[PDB]
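Written below as structure tokens is the structure these notes are about.
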Amino acid sequence: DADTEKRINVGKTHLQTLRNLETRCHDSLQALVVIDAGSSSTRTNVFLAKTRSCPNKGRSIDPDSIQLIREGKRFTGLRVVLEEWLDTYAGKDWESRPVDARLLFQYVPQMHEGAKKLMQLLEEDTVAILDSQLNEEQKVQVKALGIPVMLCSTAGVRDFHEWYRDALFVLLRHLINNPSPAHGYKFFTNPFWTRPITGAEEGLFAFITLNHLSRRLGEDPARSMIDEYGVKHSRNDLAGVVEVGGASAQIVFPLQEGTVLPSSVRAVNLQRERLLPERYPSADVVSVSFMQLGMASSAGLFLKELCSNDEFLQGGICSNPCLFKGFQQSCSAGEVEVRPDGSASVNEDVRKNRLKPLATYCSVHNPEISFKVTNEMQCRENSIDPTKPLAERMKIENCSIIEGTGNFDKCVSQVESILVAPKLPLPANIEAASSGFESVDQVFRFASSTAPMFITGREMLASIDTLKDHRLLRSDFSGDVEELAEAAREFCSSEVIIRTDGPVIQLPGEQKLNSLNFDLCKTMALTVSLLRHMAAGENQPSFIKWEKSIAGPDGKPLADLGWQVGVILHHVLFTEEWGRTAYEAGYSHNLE
Amino acid sequence: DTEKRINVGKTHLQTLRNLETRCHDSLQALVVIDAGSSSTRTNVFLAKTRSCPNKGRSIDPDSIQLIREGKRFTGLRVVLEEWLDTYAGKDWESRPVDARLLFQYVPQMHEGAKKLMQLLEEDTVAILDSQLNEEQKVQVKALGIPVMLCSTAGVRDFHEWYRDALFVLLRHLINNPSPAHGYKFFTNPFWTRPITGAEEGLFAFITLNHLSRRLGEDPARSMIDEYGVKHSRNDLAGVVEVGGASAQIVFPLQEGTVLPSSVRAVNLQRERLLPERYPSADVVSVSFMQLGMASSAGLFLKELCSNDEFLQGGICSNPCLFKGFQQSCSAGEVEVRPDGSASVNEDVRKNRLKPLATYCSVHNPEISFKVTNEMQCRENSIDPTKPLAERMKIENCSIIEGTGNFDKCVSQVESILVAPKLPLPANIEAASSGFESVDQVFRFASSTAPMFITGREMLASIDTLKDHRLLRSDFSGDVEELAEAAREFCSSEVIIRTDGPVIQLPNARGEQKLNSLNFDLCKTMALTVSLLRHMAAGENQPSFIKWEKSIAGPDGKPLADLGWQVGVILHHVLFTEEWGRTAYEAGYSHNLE
Ligand SMILES: Nc1ncnc2c1ncn2[C@@H]1O[C@H](COP(=O)(O)OP(=O)(O)NP(=O)(O)O)[C@@H](O)[C@H]1O
Ligand SMILES: [Mg+2]
Ligand SMILES: [Mg+2]
């Protein structure tokens, strides 16, 4: 009788288990792809998120479950793809000749083949990442749901003349929407996901990534709070970001208490401008991006302006204060390779020349110069003559060899007058000027916040880490200007000794000289000048932090800092709109 | 010095910037008109509305509080019966009446309903004027007053089209109030409508769980499991409500309690009673006609005094009436006079067997075409062929004498009201949910959910025994503890003293004055025993049985009274988008020319 009544409950549980399955929510794994089509390269970023489907509630993504599985190989940039197409279909050296844009329309199928070659590489790489990281059970869930692809171009093609860029984006979307059926991964896109993103957007998404990963941004009671007047506020202060890329630099910070700004200065409300949903806590954010401020673009422009000044150029010898004592290189903006024998190899290839994007923009044949006098004077003040041919524009006139003086104070003074606070704004910065900021100094002058700042960038971090490693800066570094300027002054004024082990930076410790650290003093001066303006502003940040990636709750980092996670959250957090485009329409939309 | 001076102006802008960005709270009045069996009364409520930028206006469910239940005016049944008395001729209950011919008397029905609506409107305004201050009056008048008039057991069994036609007229009368008072009353066919017995019970369940803080969508009252399903932190409690003409038995089904195919349970979310954001529950809701205080009192006297075991030589021996108590043999209203005598009102309107005898007529299509309903009437001693007066008359009976036997009273309440052979008349709704009678409820469906008893006399049955120290101060709801206490109380003698009739308890326990409310309380005491007997017989037994009048709020003061009133408000207000469209977007402005 005991085992008879026991069997009855087993069958009762059997129905209850089945009844629970049909009423509860079911979690499935989904892959998300963000293709960073930057200045330096075009690379894939494979993410994984947990989807939850509930009866009568549809399917949604858990924002906290969003984690990067791998950032793919660095393939050819969109600028190179478009420039190669113009080299073969508009003739070689089109930069110095007047080109009829109307005639290029007959070469659209040929642009499709150029883009196809790059897209096939990115597709092959994405599949290789998914196949290596996902198990058979995970692969089935990933393949069934479809893979939303978001290809966003940044500073690389931001300044690109005529139609070309926008026409390429129409072709890029068709290539994503038509993937290889062999792999099984259902990649799909739309003009809302795959599109060129603005400098403000690039900065705003980078802000969303930082606050999401650091658990400062959220709509739950753990990260937010509803006051007695029904307004949602975040429990922790929202942090701002400074991202220094290859071609552009972004300065992003939220305004505390809604500080009164001038009419010319334009701040962006995250809810009002549809960046974050209404359920999220509101914030008015200042987001500005500066062209010719990124690692490579600033490096080329600085050499052009410094070696054009009579104070630094004497008898074909340009004295650079941002380069170490004893360092010698050719007078060009071309990529510098520090060879094992101490010598500096300067590649004079047009594609590899750091001035190239600026000299291509600064052309009398580009409608932004021929019709707009303001843009012509912006080029001419930075020594680029738009009338002159491409080679003559990139060439540092009456200069043969660049010698390193190692004076840090003189380097700060020059980074300030050229890059940070110039007379006229740096070329291709109409977006920044329309926000009310002609230059970096104007940012903290007109808009200031008591919100903590996060400095992001390979060289930005390297500048601080190098000084920390040699015991020039404390392990705990709040972001003191004088403390940094004293440490860098002692480091930049150190002799280069060519020894057996190669070129060594001799300090009263020692570090080897390479292609990444040879000009780090320009970035050290940039950090000093940047922190000087932050300390000059009416409102000062609570703390300044230098970070590569944010550590997750388990200890391991969830994702890397940048606009990647921000662009995902910009789409996924709008529950109804995401469900209609990613799940209702889906990959099935592409079917014939 | 000037730093503090510029800060005043900076604060001046911040204060103004906060006002536009923040939410603003305004007071709104809500009206629920209980158009029950016994009477038609207004219930004035007050709620806090919150308007937020881009979020519209919503009501805080927890802010809903009863300010006053108004005067008890004429029931909808009386209004319609008076109209038939004058427009279909007197004694229409015993004659065949052509319903088609009554359509020419619709404007005349409007005047009859207007008279009642003007009284209810005047009373509602009198409550609002006495409780609200000038600042409160402005907010209340500006937002408009949603009115929800719902009919129950009174017109639930009403024959032909008349009831539904009255409701079309009632809504027009609400939508057109006196502009002099300033209160903007408005209604719609979704708010003002006859509510079903299951709905009446379901709303009473929603009221109980809301006030006792068992039902909520917030983390304080609810919890989300690892599979995204919202469960309530505390067990949802069931309710037993005993009105004038009907009794409701409501309880939620705990766990995977498998029910038969014939038995119909209602899921609150699926049947659009509560929003999806609220925790789900499968609820058994059943209402029984002829079980309410007034209707059950009449039916019991008819069935008991028709049985040869209780009727001898014109003297009906009632076990539910005290020893020495004497009254005339009729279901009419009993008034206990100061000289110990029982005055029985022989007026047709005041007779408690009238609604049952009016339904049990061969001229009513529910009897003439449906043989099943005729046999339901005949088994309860009502002959549908006989005239109205002959139906209400207890044949071959002159005087009702009180025997005071509690065990015999329980046995009779059981066979007549609780578990009869055929279902009690006008109970098609109950039978369609799978319950022909009260005994069948706990036999087919049982729950481990705590039960709450509601009804003036149901509470009085417990309180009287508690007062005489027959029942403990702390009473969990033990069946045999109650039966022992009531048996000693019901066996009590009635002594006609200089002060009046007194209930003399045996073994010199105590004494209390006999009145028109407690003379037949032993029938209700037996009803409570029989009801608890079936609850204890069921597969699943409630955790505790509680007897409550009203639920005490967080401040200690009670927010509102128990019943279907708060439940019907929450049924509409909790659907944020739908409520905002009907109450605020359309509003009283919809009524404008
Ligand atoms: N003023 C009163 N307040 C409360 N109960 C009363 C009052 N007057 C009479 N009663 C008693 O309570 C019963 C009516 O209760 P009530 O709550 O008004 O239900 P109802 O609306 O008339 N019936 P129903 O149509 O089924 O909803 C009467 O039969 C009396 O026993
Ligand atoms: Mg970038
Ligand atoms: Mg009622």
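One is the number of the first residue shown, and numbering goes on along the chain from there.
Each residue, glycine too, has its Cβ placed from N, Cα and C.
According to Swiss-Prot, the feature active site, proton acceptor maps to A:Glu202, an assignment based on similarity to another entry. Counting only same-chain residues at least 6 apart in sequence, those with a Cβ under 8 Å from the Cβ of A:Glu202 (active site, proton acceptor) are A:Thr154, A:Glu243, A:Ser248, A:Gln250, A:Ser289, A:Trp563. According to its DSSP assignment, A:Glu202 (active site, proton acceptor) is helical.
Taking the Cβ of A:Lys57 (variant position) as centre and 10 Å as the limit, one finds 13 other Cβ atoms among all the protein chains shown. According to Swiss-Prot, the natural variant A:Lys57 to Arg (Swiss-Prot position 91) carries this note: In strain: Beverley.
Reduced to three states, the DSSP call for A:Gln67 (variant position) is strand. In sequence order, A:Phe47, A:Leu48, A:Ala49, A:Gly552, A:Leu558, A:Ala559 make up the list of same-chain residues 6 or more apart from A:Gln67 (variant position) whose Cβ falls under 8 Å from its Cβ. For the natural variant A:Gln67 to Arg (Swiss-Prot position 101), Swiss-Prot gives this note: In strain: Beverley. The structure shown keeps the original residue.
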